[PDB]
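Take a look at the structure set out below.
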Amino acid sequence: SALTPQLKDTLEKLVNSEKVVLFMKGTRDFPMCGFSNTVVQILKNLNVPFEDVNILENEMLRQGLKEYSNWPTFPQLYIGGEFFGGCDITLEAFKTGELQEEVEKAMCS
């Protein structure tokens, strides 16, 4: 395994600390990857507030999230403390309107 009871507890706490939490390569102002950039732009377009976490400077967290989310890469988007999806799924839910529905639901709880 790549995670422990404490790591899992912290991750659960981390993804629930804000309504929308984005795990990316780089920072919102300085995306290190095109895939990470697309999600940030999506989120900026919708005017939804969010927390961005750079996983390029913390391997334990990176490897733990891959297992926690059961998704091998980043970006990884969380909404309402539940894993929403990686790049492809976030882009599609954006075109579809499902992304917005999810965020609203989260913002209004």
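Swiss-Prot numbering applies to chain A: residues 65-173, in that order.
A Cβ is built for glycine as well, from the same backbone N, Cα and C atoms used for every other residue.
Taken from Swiss-Prot, the feature domain 'Glutaredoxin' applies to 72-173.
Under the DSSP three-state reduction, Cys151 (glutathione binding site) is assigned to helix. As annotated by Swiss-Prot, glutathione binding site applies to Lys89, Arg126, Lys130, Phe138, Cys151, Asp152.
Here the Cβ of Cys97 (mutagenesis position) has 16 other Cβ atoms within 10 Å, regardless of which shown protein chain they belong to. One entry in Swiss-Prot concerns the mutagenesis experiment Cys97 to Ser. Its note says: No effect on interactions with BOLA proteins, but strongly reduced interaction with SUFE1.
According to Swiss-Prot, the mutagenesis experiment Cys97 to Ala carries this note: Decreases protein stability.
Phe99 (mutagenesis position) carries a helical DSSP state (H, G or I). Around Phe99 (mutagenesis position), the same-chain residues at least 6 positions away in sequence with a Cβ under 8 Å from its Cβ are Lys89, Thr137, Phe138, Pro139, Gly150, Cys151. Among the features that Swiss-Prot reports, [2Fe-2S] cluster binding site is placed at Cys97, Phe99, with the record citing a curator's inference.
Experimental mutagenesis is annotated in Swiss-Prot for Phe99 to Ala, with the remark: No effect on protein stability.
A separation of roughly 15 Å, to the nearest angstrom, links the Cα atoms of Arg126 (glutathione binding site) and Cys97 (mutagenesis position). If you take the Cα of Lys130 (glutathione binding site) and the Cα of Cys97 (mutagenesis position), they are about 17 angstrom apart, rounded to a whole number. Separation of the C-alpha atoms of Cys97 (mutagenesis position) and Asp152 (glutathione binding site): 14 Å, rounded to the nearest whole number.
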